[PDB]
Amino acid sequence: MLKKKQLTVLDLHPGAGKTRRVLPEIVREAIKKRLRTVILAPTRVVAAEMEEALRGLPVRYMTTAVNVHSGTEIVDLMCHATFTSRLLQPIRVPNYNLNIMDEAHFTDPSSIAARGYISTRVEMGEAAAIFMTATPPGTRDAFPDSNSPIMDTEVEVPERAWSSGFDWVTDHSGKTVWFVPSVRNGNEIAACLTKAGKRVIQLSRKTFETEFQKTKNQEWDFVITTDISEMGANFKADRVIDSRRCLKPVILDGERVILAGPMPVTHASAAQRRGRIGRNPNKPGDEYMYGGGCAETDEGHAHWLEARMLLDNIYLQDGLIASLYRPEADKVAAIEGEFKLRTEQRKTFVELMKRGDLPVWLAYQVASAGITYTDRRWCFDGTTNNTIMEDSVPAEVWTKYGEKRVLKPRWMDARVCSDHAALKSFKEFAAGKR
């Protein structure tokens, strides 16, 4: 796997050993060959798990998620987004001879970016790489192998509060992980289960790194999660309920981002969701209930456009622009290099994404217009149909000038107000509070 000019797709089925068994073997061999190696974890939660599986091995953990260091480590471990972020900023990133990406199906924009950067360096003959995932880009197998057999059942899955007609959901006495299309949809199902006496934990991107510990430290009957739990999260569960639905961010007319759907999930996503159970070879008969079919709904998905925006602003070599990883490059229509920004605008672009916590597309619109990071006038001077509503009336903030104005961004991205926490953070941004 480790010879240069080589990208390997490690596609063992879920539970097959990739992180606890294969990754330490690869790391020990890379240390022997003095290969300067990066290990890319999708989340800080998986980083901490990797430290457990890599225990003792000389690895520099470039994350505050891991409580360990000598300084004489030639293997680095950092998060997907940390790797891409460091490539975008002045900070120098080593020319790694070996690039290991765990959970390499992760569809976050900075993970697609990182896959494109890494496969380009391999195609240039400069590095080797190993992508680890049960579900490579392109799978159409939503029912891969498991450590023990799974009962698969197609069945109507409620997506709103229900009274009767779904007794199988609440009659269950084990532990269920339930994948929902959105945080808001998860809230409504959570409330319904809680009112039926169930102990519910809710997981989403903004909360995952914090609430996941509750699945270890508390009693629970249901985990209600968005697709963030497709990327390494593991549970001592015996049932998965899969609405088989997701929201799809879509750029309309190059001018706005909407959250289309809910619509079918990909096969990869369905397999990753089912893959949370049937993992214990000593406990056959875990259940997978799925409430819809799969489709290739990553085509047109804004995350691949945003991935091009990131990769267009990472230096490779004179002029050159890294392609996306070939099997996912078709998921977006874009002119390579069309998003490259000059030195100062790239800086604003990065600060908008990092400190500003804005979606990539929105950060790009603001930065390529020449707006400096702290200048929030664009949040108020959009067209009337860009008004953001809070509780059925136009949302309002006090500007940094002390003036109460309606939230009306010049570029509208539905992800900044898709749930309450998202709207709260965007209101503080528009107020100049970060």
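Chain A residue numbers are taken from Swiss-Prot; in order, the displayed residues are 1681-1748, 1750-2115.
The deposited model was determined using X-ray crystallography, 2.2 Å.
Each residue, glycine too, has its Cβ placed from N, Cα and C.
Feature list (source: Swiss-Prot):
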type	residues	note
BINDING	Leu1692, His1693, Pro1694, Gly1695, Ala1696, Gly1697, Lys1698, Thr1699	ATP binding site
DOMAIN	1830-2009	domain 'Helicase C-terminal'
MUTAGEN	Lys1887 to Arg	Diminished RNA-unwinding capabilities
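Put plainly, the recorded positions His1693, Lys1698, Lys1887 were compared by Cβ crowding within 10 Å, and the winner is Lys1698. Rounded to the nearest whole angstrom, the C-alpha distance between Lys1887 (mutagenesis position) and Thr1699 (ATP binding site) is 24.
Under a cutoff of 8 A between CB atoms, and with a sequence separation of 6+ in the same chain, the neighbours of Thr1699 (ATP binding site) are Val1726, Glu1729, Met1730, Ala1733, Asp1783, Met1813, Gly1913. Each of the binding-site residues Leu1692, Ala1696 was scored by how many other Cβ atoms lie within 10 Å of its Cβ, and the smallest score goes to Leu1692. Using a 10 Å radius centred on the Cβ of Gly1697 (ATP binding site) and all shown protein chains, the other Cβ atoms total 12. Listed in sequence order, the residues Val1702, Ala1815 complete the 8 Å Cβ shell around the ATP site centroid, once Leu1692, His1693, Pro1694, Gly1695, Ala1696, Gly1697, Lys1698, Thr1699 themselves are left out.
The DSSP secondary structure for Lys1887 (mutagenesis position) is helix. Neighbour count (other Cβ atoms within 10 Å of the Cβ, all protein chains): 21 for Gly1695 (ATP binding site). Long-range Cβ neighbours of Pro1694 (ATP binding site) (same chain, at least 6 residues apart, Cβ-Cβ under 8 Å): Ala1815, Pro1825, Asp1826, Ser1827, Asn1828, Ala1952, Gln1953, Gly1956, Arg1957, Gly1959, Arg1960.
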